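Structure record follows, encoded as structure tokens.
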Amino acid sequence: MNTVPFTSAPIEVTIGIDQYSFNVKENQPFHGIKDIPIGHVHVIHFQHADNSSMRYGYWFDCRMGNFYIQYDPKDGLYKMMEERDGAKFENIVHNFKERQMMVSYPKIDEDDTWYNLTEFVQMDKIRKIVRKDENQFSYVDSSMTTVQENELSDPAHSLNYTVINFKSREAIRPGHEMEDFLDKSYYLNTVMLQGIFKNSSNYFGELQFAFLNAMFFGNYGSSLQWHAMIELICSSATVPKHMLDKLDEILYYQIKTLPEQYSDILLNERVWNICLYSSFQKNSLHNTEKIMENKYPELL
Amino acid sequence: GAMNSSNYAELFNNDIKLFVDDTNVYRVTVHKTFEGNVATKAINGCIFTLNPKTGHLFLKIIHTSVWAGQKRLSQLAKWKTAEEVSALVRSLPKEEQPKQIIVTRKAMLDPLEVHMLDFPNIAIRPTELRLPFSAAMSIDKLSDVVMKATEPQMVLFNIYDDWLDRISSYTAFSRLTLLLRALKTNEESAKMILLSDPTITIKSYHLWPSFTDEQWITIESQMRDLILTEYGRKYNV
Ligand SMILES: CC[C@H](CO)NC(=O)c1ccc(N)cc1
């Protein structure tokens, strides 16, 4: 079990760690989060009490370094940093634990939610979507735009998701215009899976990361990317059976976890009705269709 | 964006543009089978592709053999239309290629956009006008060449005959749409109007009769009467 210590908490803030959150008051003696499960990526995220504008946070994997949080009064945010002196870090953490100065990652033993949401998400792939190679962790916030959003403006601060565009020469083979537009299997299986992602695990990883950035930061470009990656599968007549079964599980846990009050802005009516009721895969997503019909029947 | 009453003079400026109407591409007769079921029989159709400034009509005749063995023909018809328009554009010299293509039905937007990905600088546009180009097959010479075709064929016409020698494109298009609207609302009466006086003839190289300027005014008046009437006979007013 790993730890992310905080130097202090000078401004009142709601701190999230994966799907959990807790309020910290201005200058409340607070020093961090302990008992963080090893083996998963994690996200630690922030919403200031004075400006609910800009949720922001850091994707990290404790196996890649010792990370801590320190508030910067000049830039006005909590910053993740890496401590390279391992003895200094063990000592700081042990002292804060002895003082009972860290809250517990509050995982219920039965609960596989975080695993199910991050099954295919890897830090190395996150770091290629969020380019900042001098840090081992990755900053994301509500306002960052995607490469594809910039094509339709600061490149260093962009989400380099894989561009998907159904009306593009990449998606459409000369001479198969109708065929490839109405059945996207060649775009899915040859262009994207074999060509760009190499395997379905990397495809699902990017899909899962896009959803999590949509959910945790309200990042609109990430929501667009999540839906496009769903629609590309559902609009393909030929999809490996194991991919359909895994997609159903992936989406089930995403819909299960989504805040009920955010479904109006995070779910695209057209994509979901097309995917569940009109597409080639309308009958292949049983778990997802059942939870969608019982939890968000209005959308449909 | 969409073409409508507010940007109507744009049709007659000096940017090359084409209307594409696909309503006569897939045509069928519906009939009973020996068993008392219903079946369709396709008949030859056509793509109506019109330059509204010059009157040049690229009439691509769609022979029934294109449908043999195909499924979902009404959907295929849109894609076949887009394929043929894209082939037409590629066949023209660069300086003759349109800068905009306006489709009369919004369901043509995606098929044409996909077939024209190669041409990022040609705008594909819908329209809010309810243009009467479906009535093109009420023009006898156009109907005749479509029905007689035994293979795929492109036939070029000027749908304005020689009108542009005496009137502007705006006026020619207005006359064209009035004639087609009339033919669409009441084909029998519309055609009676156009051909009643046997002394006025259709030249071999023309589609419409050789009316004098004064006779066109009378003709146009009779067509507006027809359209308003049928609008009464139809709504009882
Ligand atoms: C940092 C939050 C955690 C909650 O368990 N510790 C305390 O709240 C706390 C307060 C005072 C102490 N002397 C030690 C601990």
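Please read every residue number as a count from 1 along the shown chain.
For all residues, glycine too, the Cβ spot is worked out from N, Cα and C.
Features as listed in Swiss-Prot:
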- B:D21 to N (Swiss-Prot position 1853): Reduced growth at 30 degrees Celsius. Strongly reduced growth at 16 degrees Celsius (MUTAGEN)
- B:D22 to N (Swiss-Prot position 1854): Reduced growth at 30 degrees Celsius. Strongly reduced growth at 16 degrees Celsius (MUTAGEN)
- B:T23 to A (Swiss-Prot position 1855): Reduced growth at 30 degrees Celsius. Strongly reduced growth at 16 degrees Celsius (MUTAGEN)
- B:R105 to K (Swiss-Prot position 1937): Severely impaired growth. Reduced growth at 30 degrees Celsius. Strongly reduced growth at 16 degrees Celsius (MUTAGEN)
Using all protein chains shown, find which of the mutagenesis positions B:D21, B:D22 scores highest when you count other CB atoms within 10 A of its CB. B:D22
Near chain A by Cβ (under 8 Å): which of the mutagenesis positions B:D21, B:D22, B:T23, B:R105? none
Do you know offhand how many angstrom separate B:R105 (mutagenesis position) and B:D21 (mutagenesis position) by C-alpha? 7
C-beta crowding around B:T23 (mutagenesis position), within 10 angstroms: 21
Using DSSP and three states only, what is B:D22 (mutagenesis position)? coil
